[PDB]
Amino acid sequence: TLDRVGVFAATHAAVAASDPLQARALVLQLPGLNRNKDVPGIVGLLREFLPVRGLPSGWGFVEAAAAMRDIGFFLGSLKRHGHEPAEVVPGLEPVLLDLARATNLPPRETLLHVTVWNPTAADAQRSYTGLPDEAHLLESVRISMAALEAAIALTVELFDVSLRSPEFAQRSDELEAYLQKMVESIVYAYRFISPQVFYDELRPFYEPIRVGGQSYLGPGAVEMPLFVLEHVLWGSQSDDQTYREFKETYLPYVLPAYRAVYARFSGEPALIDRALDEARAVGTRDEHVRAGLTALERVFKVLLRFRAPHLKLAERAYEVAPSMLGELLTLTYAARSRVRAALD
Ligand code: HEM
Ligand SMILES: N[C@H](Cc1c[nH]c2ccccc12)C(=O)O
């Protein structure tokens, strides 16, 4: 039904199938060492597969990203136990910088590496903790990542579609359907992840580390390129400084193609701004304008159906939540209100 997902899932699978360092059996031993708080052991295990003579010349994006995944779980782990990985693992930093170069991504593991680029099988899936709650956490992202990527494409396409065209309503309805996957992710996360286990056992693995003289944030669904989609959709011309800073903070962590989309739309009115302007010019007596606006409103509804429950999810875990969440929620409500005002 959501036919556009396939190509994105296939691209994810290529990295997930790659094991260029033959590290699968080794990384699977990491959870045990974490449980034992065995820092020398963790370093020792990493040094069993960490390249010491640079990267094999034949590697492309896929191998480099897969290598970063496998090294990456050791990064979050060492930091969890209170150590900067670059400080305790000799020769690690040059490898991380080389892998960053090869992938055009930060010099550590990101959400992509630990979720959609991470194989799904029990005898292959990499994990910090080996806990079922972590497996559920990763599953929650896998539910919606490909759909979100498809949704970014649909949003960019919709940008150039006239509100006067029947296509506007059709594409918006299609966009809504892909975004529904985000809602499904939160339902799954709320049902299957223990807040206590998340806060006490998982959260400590996602702390920032220092590489190349700056700090890089750990993996999180906050790195999902939803903020890029919404930049195009409603946020590009926002004067909200904190919101602007949020986007600029996470921009480095998303795929190069999405950083390019972000740049393309920064100096432009957002989709909503163009659509509402077109509606005032043409009038809502045009049925395609009415239907377009109504369909657009449903896109905002689904975004709110992700964002509101997510805030509850976050609050429950953190009661064992960051102000930015509430602030973004308020901005989203205001965006929807603009669409609703245009229909009155
Ligand atoms: C128990 C599970 C979860 C917890 C505790 C949690 C917590 C948080 C927190 C505290 C933030 C604010 C930024 C930060 O401090 O990192 C955030 C942001 C965010 N999270 Fe989650 N999260 C969870 C699950 C998820 C899931 C399953 C998804 C989607 C698959 C998701 C998507 C996002 C997105 C897109 C943001 C950026 C803000 C926004 O768009 O509203 N989170 N999360
Ligand atoms: N920081 C929150 C919660 C979180 C931390 N690590 C992961 C991994 C996968 C999904 C969510 C999270 C966030 O970014 O959503």
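By the numbers in Swiss-Prot, the shown part of chain A spans 4-323, 336-359.
So this one's X-ray crystallography, 1.7 Å, going by the header.
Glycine is treated like the rest: Cβ placed from N, Cα and C.
Sequence-distant neighbours of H313 (mutagenesis position) (same chain, six or more apart, CB under 8 Å from its CB) are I189, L340, listed in sequence order. Among the mutagenesis experiments that Swiss-Prot reports, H313 to A is described with the note: Loss of synthase activity.
Taken from Swiss-Prot, the feature heme binding site covers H313.
Cβ environment of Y321 (mutagenesis position): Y202, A336, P337 lie under 8 Å away, each six or more residues apart in the same chain. Swiss-Prot documents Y321 to F as a published mutagenesis change and attaches the note Loss of synthase activity.
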Across 12 unmodelled residues, the distance in Å between the CA atoms of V323 and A336: 10
